[PDB]
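A.B. asks: Structure below; questions to follow.
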Number of protein chains: 2
Amino acid sequence: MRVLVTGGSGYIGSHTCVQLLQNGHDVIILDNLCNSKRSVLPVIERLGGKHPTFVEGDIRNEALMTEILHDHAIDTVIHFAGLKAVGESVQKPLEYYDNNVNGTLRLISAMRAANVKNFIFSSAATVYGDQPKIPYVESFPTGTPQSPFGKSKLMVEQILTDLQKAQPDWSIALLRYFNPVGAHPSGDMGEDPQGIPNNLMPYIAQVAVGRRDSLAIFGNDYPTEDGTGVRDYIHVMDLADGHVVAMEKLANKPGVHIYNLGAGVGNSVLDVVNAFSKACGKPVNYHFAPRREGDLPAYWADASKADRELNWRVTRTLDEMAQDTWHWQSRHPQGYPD
Amino acid sequence: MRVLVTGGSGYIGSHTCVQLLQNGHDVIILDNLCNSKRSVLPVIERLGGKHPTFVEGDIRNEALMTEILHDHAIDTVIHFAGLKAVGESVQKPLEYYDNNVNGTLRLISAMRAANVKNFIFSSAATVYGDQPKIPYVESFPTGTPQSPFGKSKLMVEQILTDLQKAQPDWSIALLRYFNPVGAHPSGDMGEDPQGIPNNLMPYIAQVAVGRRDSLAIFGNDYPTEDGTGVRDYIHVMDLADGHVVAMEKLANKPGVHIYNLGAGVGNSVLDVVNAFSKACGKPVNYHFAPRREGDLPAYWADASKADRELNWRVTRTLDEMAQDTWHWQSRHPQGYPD
Ligand SMILES: NC(=O)c1ccc[n+]([C@@H]2O[C@H](COP(=O)([O-])OP(=O)(O)OC[C@H]3O[C@@H](n4cnc5c(N)ncnc54)[C@H](O)[C@@H]3O)[C@@H](O)[C@H]2O)c1
Ligand SMILES: NC(=O)c1ccc[n+]([C@@H]2O[C@H](COP(=O)([O-])OP(=O)(O)OC[C@H]3O[C@@H](n4cnc5c(N)ncnc54)[C@H](O)[C@@H]3O)[C@@H](O)[C@H]2O)c1
Ligand SMILES: O=c1ccn([C@@H]2O[C@H](COP(=O)(O)OP(=O)(O)O[C@H]3O[C@H](CO)[C@@H](O)[C@H](O)[C@H]3O)[C@@H](O)[C@H]2O)c(=O)[nH]1
Ligand SMILES: O=c1ccn([C@@H]2O[C@H](COP(=O)(O)OP(=O)(O)O[C@H]3O[C@H](CO)[C@@H](O)[C@H](O)[C@H]3O)[C@@H](O)[C@H]2O)c(=O)[nH]1
Ligand code: NA
Ligand code: NA
Ligand code: NA
Ligand code: NA
Ligand code: NA
Ligand code: NA
Ligand code: NA
Ligand code: NA
């Protein structure tokens with residue numbers, strides 16, 4: 001298939017692109033490089049075993065989007081582009097709504113213009129809001145995210161749903177990611193956060209690599225087995241693979257296909273720490289800090305639907321998620337070159 | 001004050017502009033004329049007794065917005081611009097999200113750029129969603145609107161709220177309108193819908209003027225006194241006046257000020273019909289049709305907050321709302337000239 005991958009040079013998009021190329025699709029990456037570097041492109045080509053086309057541009061540029069879609073005769077679009085720092089979003093709402101809500105609107109409008117009606121959106125478990133019923137199931141009604149970031153994702157899901165209602169031939173997948181971690185097995189590609197990492201794993205990795213002193217565990221008083229937060233960590237490769245399948249199976253299948261993408265099991269902060277200590281052969285230093293604003297105690301996905309409907313399920317373990325991250329972190333301490 | 005009135009040539013904006021000019025503020029209207037005509041400008045000037053500045057442009061044009069705000073040293077902005085046909089919104093979601101969500105985002109971003117932090121947004125009772133508790137009070141949590149239009153308004157309220165959180169010096173009023181009707185007493189200005197009117201009053205007026213055969217009453221089986229839908233109709237002049245006060249009193253008052261704007265009482269479809277028959281001296285023809293999709297049975301505002309805090313309350317009656325509309329409709333059967 002001819003697929004446009006927005007945000008294709010980012011963390012999850014890069015991994016998905018390698019998988020797409022492996023399944024022999026023709027990939028065109030669209031990224032503005034605000035959060036990634038061109039240095040990854042060669043790696044994606046190599047690991048993918050095929051050349052993906054790269055266009056530096058912004059999803060907010062509707063005219064460019066339209067031209068791209070036509071010029072490359074795109075069949076389907078995978079939309080990972082956007083801003084995603086939760087904390088930042090609170091301090092800078094406009095930027096989030098613009099890049100995520102308007103960004104997606106400009107892209108789908110371009111799609112409409114170019115007659116492209118196959119779409120896959122990067123959504124997030126935050127859309128469920130403060131849902132006491134766990135695991136989270138797709139049929140649960142959505143909640144109210146507590147940040148501009150989460151609200152921006154929910155708003156896009158709403159808009160896409162309404163778009164489909166109005167243009168029923170559209171096939172739109174809302175892929176709600178859980179907690180993506182891990183890296184390509186080669187250890188040549190991985191998450192490359194600039195500045196302080198906001199997520200657990202990368203933070204751990206930086207402490208482990210000697211860049212940071214101790215990991216601050218946000219809260220030790222939650223109602224969980226060990227008192228620390230619990231989440232559903234999913235390997236970036238399993239996510240990559242899930243996007244490939246979603247894209248292949250759902251193309252031309254009209255509707256709004258919602259799927260949780262996670263392992264379907266929860267792991268606490270200590271569990272992750274322990275898994276990393278084991279992978280890097282030394283104890284990861286850590287300390288207990290206060291609860292982080294907005295954090296829910298525990299949640300994980302109910303991923304049976306993607307299993308049943310797409311025959312998709314995670315295959316990598318927590319150990320591998322820790323090991324693969326350690327490998328990349330260790331093999332590329334300075335991340336992708338400038 | 002120096003105020004930028006977006007959508008100033010439209011129905012409610014035009015009336016508000018006359019009131020602003022009467023209170024001697026300097027008004028600059030920004031409208032794209034997609035739903036109004038330049039022919040109203042002279043009328044606004046005359047009735048306002050002062051010349052308002054007019055700029056044809058679109059709220060989605062951030063660069064223009066910014067230039068305008070600076071060039072005219074704006075102090076506060078009243079945002080009525082947007083698309084508002086509920087039914088249309090369902091058939092054409094993108095246009096609604098673009099003009100209403102992105103439209104507002106581009107405007108406030110321009111505001112941020114030009115250092116303008118006083119804002120008034122045209123919101124709507126739909127934001128309360130399917131709220132069984134009536135009347136609706138500002139402290140009730142928001143619900144889920146059933147159309148792209150209502151969702152677009154709720155999304156903007158969310159974005160504006162988050163913007164304020166991040167830029168605490170902003171004074172932002174979310175004015176939730178109920179059912180605006182009526183026209184300037186002169187009968188020289190009023191609502192000028194193009195095509196079939198979606199709202200009750202205008203529809204009635206067109207039947208009354210002989211343009212339409214009968215009024216279709218959507219549902220006669222609701223759980224209301226008379227079986228017809230019940231709403232809180234508010235005279236466009238009282239709304240105009242309420243915006244003037246809001247603007248004067250809230251300027252420079254940091255926060256998110258939410259106020260319901262309505263009469264605080266409900267009237268059924270028959271009540272309105274009867275009031276119009278009386279005003280036009282003949283029976284308005286009507287018939288019973290099936291419930292209109294998405295319609296709630298009955299709701300009205302609890303407008304005590306605006307009373308208490310802004311010392312604002314409606315002063316026009318239902319009769320006057322019917323009479324003033326009949327007057328305009330009758331004095332200008334073809335609406336504003338081309
Ligand atoms: N990593 C996570 O924990 C997480 C959880 C759920 C949802 N998501 C979503 O998945 C998507 C991919 O996440 P990721 O971890 O790979 O992030 P990332 O930052 O590594 O990838 C996003 C990419 O989009 C690009 N980009 C940003 N704004 C753009 C714009 N306006 N136009 C064009 N390119 C733009 C960035 O340069 C980057 O390469 C995002 O939408 C993210 O919100 C990820
Ligand atoms: N009339 C109602 O029943 C109702 C109820 C609640 C909320 N509102 C809101 O109040 C506001 C004013 O409503 P109204 O009845 O006067 O509508 P209107 O159509 O008469 O006024 C809106 C004006 O905005 C202009 N406009 C539209 N999109 C624009 C854009 N992108 N840039 C610049 N100008 C643009 C139109 O030309 C029009 O003059 C709207 O936002 C409406 O949603 C009204
Ligand atoms: O330095 C750190 C970082 C994280 N945590 C804890 O680690 C767990 C995971 O935290 P983090 O990696 O920040 O994950 P989330 O808060 O779950 O957020 C991610 O997962 C969500 C879906 O589950 C998405 O909505 C978000 O965009 C994505 O960043 C939580 O209990 C955090 O309290 C710490 O104790 N210390
Ligand atoms: O031809 C018509 C038109 C309307 N109605 C009834 O009249 C009442 C008022 O209907 P309408 O004028 O369309 O009002 P709303 O549906 O209440 O919607 C208006 O009021 C809302 C706030 O209350 C806003 O959210 C909307 O944008 C605005 O159009 C309702 O019970 C309708 O069922 C009829 O029976 N026949
Ligand atoms: Na339709
Ligand atoms: Na960063
Ligand atoms: Na320590
Ligand atoms: Na680096
Ligand atoms: Na802040
Ligand atoms: Na019309
Ligand atoms: Na009849
Ligand atoms: Na006319």
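According to its header, the structure was obtained by X-ray crystallography, 1.8 Å.
Quick reminder: no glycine exception, Cβ is built from N, Cα and C everywhere.
Take a look at what Swiss-Prot says about it:
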type: MUTAGEN; residues: A:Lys153 to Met; note: Decreases the catalytic activity. Not reduced by sugars in the presence or absence of UMP. It contains very little NADH
type: MUTAGEN; residues: A:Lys153 to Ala; note: Decreases the catalytic activity. Not reduced by sugars in the presence or absence of UMP. It contains very little NADH
type: MUTAGEN; residues: A:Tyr299 to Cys; note: Loss of epimerase activity with UDP-Gal by almost 5-fold, but it results in a gain of epimerase activity with uridine diphosphate N-acetylglucosamine (UDP-GlcNAc) by 230-fold with minimal changes in its three-dimensional structure
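Could you place the listed features in the three-dimensional structure?
C.D. replies: Under DSSP, A:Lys153 (mutagenesis position) is assigned to a helix (H, G or I) in the three-state scheme. Every protein chain considered, the tally of other Cβ atoms within 10 Å of the Cβ of A:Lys153 (mutagenesis position) stands at 28.
Just so you know, the Cβ of A:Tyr299 (mutagenesis position) picks up 23 other Cβ atoms within 10 Å once every protein chain is counted.
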A.B. asks: Measure from the CA atom of A:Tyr299 (mutagenesis position) to the CA atom of A:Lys153 (mutagenesis position) and give the result in Å, rounded to a whole number.
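C.D. replies: Between the alpha carbons of A:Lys153 (mutagenesis position) and A:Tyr299 (mutagenesis position) there are 18 Å.
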